[PDB]
Amino acid sequence: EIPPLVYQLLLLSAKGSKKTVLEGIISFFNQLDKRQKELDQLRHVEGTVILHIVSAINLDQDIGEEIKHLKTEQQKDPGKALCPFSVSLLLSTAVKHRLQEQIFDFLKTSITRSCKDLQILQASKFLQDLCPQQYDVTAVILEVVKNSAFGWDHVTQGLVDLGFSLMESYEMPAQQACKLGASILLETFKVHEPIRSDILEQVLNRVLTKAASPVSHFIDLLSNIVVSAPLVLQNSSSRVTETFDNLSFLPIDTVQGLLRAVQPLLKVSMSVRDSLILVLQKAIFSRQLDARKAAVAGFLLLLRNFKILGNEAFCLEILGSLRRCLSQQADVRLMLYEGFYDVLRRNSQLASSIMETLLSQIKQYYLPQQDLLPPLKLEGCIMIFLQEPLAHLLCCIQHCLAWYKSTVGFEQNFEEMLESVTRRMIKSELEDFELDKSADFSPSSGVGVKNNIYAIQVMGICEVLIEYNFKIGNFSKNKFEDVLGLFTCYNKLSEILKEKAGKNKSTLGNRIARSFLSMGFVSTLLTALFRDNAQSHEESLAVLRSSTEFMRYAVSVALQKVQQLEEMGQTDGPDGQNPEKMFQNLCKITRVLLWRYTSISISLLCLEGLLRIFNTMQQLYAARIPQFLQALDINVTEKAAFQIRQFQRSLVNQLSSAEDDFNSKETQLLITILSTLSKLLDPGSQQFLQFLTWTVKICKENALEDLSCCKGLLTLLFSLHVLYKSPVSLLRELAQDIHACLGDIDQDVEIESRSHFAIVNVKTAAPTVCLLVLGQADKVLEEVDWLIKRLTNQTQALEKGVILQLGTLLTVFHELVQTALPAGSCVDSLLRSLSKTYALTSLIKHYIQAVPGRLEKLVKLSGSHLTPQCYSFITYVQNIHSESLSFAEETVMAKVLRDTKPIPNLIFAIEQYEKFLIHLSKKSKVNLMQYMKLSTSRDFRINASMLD
Amino acid sequence: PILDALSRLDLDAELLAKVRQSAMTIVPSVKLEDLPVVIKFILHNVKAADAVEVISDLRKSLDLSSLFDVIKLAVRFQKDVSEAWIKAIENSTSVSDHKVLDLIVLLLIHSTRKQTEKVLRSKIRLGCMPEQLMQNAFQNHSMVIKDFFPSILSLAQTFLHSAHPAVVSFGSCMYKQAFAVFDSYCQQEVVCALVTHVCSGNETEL
């Protein structure tokens, strides 16, 4: 009887009134759907009524504006307005060509508000506690596509338009918008057959002319949709050929990912392969740096596009292209050295030809002379400029030689000349070298930079042969001393000359320069060096362990590699793009890194690494955490609780140590390592609590005078007591200590010398803590504004928490504004934050619509705890800045209109809050001003007696 | 051919600067079929801070003469020079009397947006851009009408309804002008926009 009912309703709406019919039908179908989800006969009828409503809005366009009802419902209480049928109806009407933008920006603001709300709830469980009602628009909008598998056409058009403008409006809530758009586009592509070509055309037209904003979303969702359905491009008659022009816009990573995505369709389709080979052939000899970079990037992929390792003309014809390209500049000579190994893992005789080409290349600078004066033909790499990166070429040579050796005429020659070079470097010291002067380097000089590029190039030369001798020799003492001599040449020429005269004027934040080692090699080195003691050891590591300088470099290279995995998503050396491969490498190196730390600076290096493994583990390998956690030997928390416990033991021993043994660099990393590992402890575990009570009890007892140590530890406590309870209890206690620790605003009454925390001493109550407390206080006020926004049967519960929290929050500022703060930015933060908490106005402004006793008590508290104390602060800041202004050159206009600007703003905030009390006092028929006092102002009188 | 070769060749700053000032000196002196390759080169090959005034030099070069759609594609190829064009017309209209090329390239950048409409609103409140020039533009250069591009220009009237109602009248005038040329499908789309206007909103745009 529902189709006849909807028929009579739209008949009535066509001519008669149209106000409440839509609300009734949407509510009825809401309850119908909530029943149904707990099938086909319902989907068909729902599609029919959707079509009837879209026809009604098409013919009778006046039924859509009455968007106003949904907007009012959302404003009255956020969330409970985007019902699945309501959103489906507006989505269908979004393609009406009329009123699209109003509906569309309503959806945009609703979805961004919902994602921000989800972010806050994931950042605050207390809001989840008092506001369990959550409305996640992502799920309901990704459920429509699940329901759109029943012949919905205009619904699908609305979906694809919504996604297109989603990528348009992207450019973190913007990243969440990208995620939602990719999800909805993938769903509507996967299940809708006749529109998938339209989706492909839209995404192909949207990627172009888009490079300023991060556009990796286009390539990633394109890869996902083509790996789900590769035949769409051929169904679209392979419209990817026009995209080959992207070699000039931004082919730094977009081309690589695009080719990665389209790999199977290039393989199956000969026409697109021919187009790619011709476009790259015309691109390679373009003499542009960008064009050549795009060409070599495409070459890195096309060789492995075709597989024969387990059509031979295709194999042999591609050999000479990179050989010809090798003659170009060093910058374009760079990436081929790295990418050769990837394709060399995919060939047998092509590998032999590639080795022969590389051997002919290295003969250019070999100088075959049988162990005499060093083979430095670096003079050719001068055209102040550099022509060939010898270090990268040598690294590629070593890696490819290792691959060839492991796989199963010139190869014997290849090994001996490499061995000859190793025997030549050990015999060629900094006496036969041309760069024997300690200060021949000169920045911004035609010869100094020539020495600098020679200096950096030889460092990579030494590093590569370190890998060779370690790998070619197997527990053979003769090769180990060669490694010692190589680093002896390396350190003697890297520790001094460079970073003395080369570049060390600014303090080096980083360490030993960019290394050309293998993540596999460094893993083998550390695992063989530490946590390895067997009869196969030929006493070579015993003399190797004496080289503590080699020890520092041996781990600093690893810190460089995982930092590449920190800042970027990849690294150097072989197996830099196979995420499982380093995951195993990271799984292996972490233990020996931990073992070295637990064996007992040098350990400072490995511990810094562990901080960056855990950081990289969560930020990159989020889905792969359980195996890594279990690899340290299923619930992550029990193993995580074990891991922090050993770190807890290190801290408690280290913190309890004397001040002479504080090694602050260790403390910062270990504090941060907990703040990173404590992130993934699950909410429903007890170990959450005893750890949380441990850091509280360690805060109550320990009295640390370091500043960054206190700042880092407090961040951990406030990054964990933000998802379990209300932090205002902690903030109040911190404010209790700060006021007790420091003096008083009136310097007349003595605060009792309490100590809630031992960390806060006569020194740490400086901006060190007082800026963190006000930082947390600002955060609490920020979400309260959202709660006040939500407040404007569930309403009563919302008002309970807000009044309770603001009551506690007022006790925080009341005890904090009475603090005798020092000069500087800490005073400025308090004055501005006081302007924030008063903007108390919005809650008063909302309740004008209504009175409750609890709200009256808050104003009673606010009047008796904030305003009279707040004005006392202004009478004090005037003299502390007068004292601070005497220390000028011992113009000034900057320092007089910058330390006093907050004062007028604070006055305005007080009166604006005071003014809205007038409105409530008259309207609410209750006088709530007997609690507070009269407003106080100030004047002056220029002391002309002391004018001069 | 020299500029085509340098396009093919790589770039070095010291030579690029002098050759590019030479190019700017020799853009307008040649026939309208010959400078477009130069403009394309300086567009997709050269990007620098001085472009903000180099494009003004180009505007002065193209002021007189104003099928020749290659310039549009050249401007499409890069977007940073288009933002520089917006910045230049922010002050070009502040001195020059809103030449037809200015409004043409403004439409092009608005097609390829927020900054363009902010500039449009600012000059709406500033100097109202005498629209006889754009009437001549729609009379002679209607090949790039493609209503999707001026649709946002018309619907800017809605944001221009808070004040200055005369600019709404000018927008109505220019949609009247654009209707009577060609593109019957675009004409019916314009009529659809007009019936949308009489349907939704208050009696003003009605």
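Chain B residue numbers are taken from Swiss-Prot; in order, the displayed residues are 247-312, 349-394, 399-492.
Heads up, header says this was done by electron microscopy, 3.6 Å.
Backbone N, Cα and C atoms are what each Cβ position is placed from, and that goes for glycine too.
Features of the protein shown, as given by Swiss-Prot:
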type	residues	note
MUTAGEN	B:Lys400 to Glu	Reduces ubiquitination on FANCD2 and reduces stalling of the FANCI-FANCD2 complex at DNA junctions; when associated with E-404
MUTAGEN	B:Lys404 to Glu	Reduces ubiquitination on FANCD2 and reduces stalling of the FANCI-FANCD2 complex at DNA junctions; when associated with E-400
MUTAGEN	B:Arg407 to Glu	Reduces ubiquitination on FANCD2 and reduces stalling of the FANCI-FANCD2 complex at DNA junctions; when associated with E-411
MUTAGEN	B:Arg411 to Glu	Reduces ubiquitination on FANCD2 and reduces stalling of the FANCI-FANCD2 complex at DNA junctions; when associated with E-407
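Rounded to a whole value, the Cα-Cα separation of B:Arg407 (mutagenesis position) and B:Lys400 (mutagenesis position) is 11 Å. Considering other CB atoms within 10 Å as the measure, the emptiest surroundings among the mutagenesis positions B:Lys400, B:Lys404, B:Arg407, B:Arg411 are those of B:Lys400. B:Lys404 (mutagenesis position) sits 11 Å from B:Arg411 (mutagenesis position), taking the CA atoms of both as reference points.
Rounded to a whole number, the distance between the Cα atoms of B:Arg411 (mutagenesis position) and B:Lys400 (mutagenesis position) is 17 Å.
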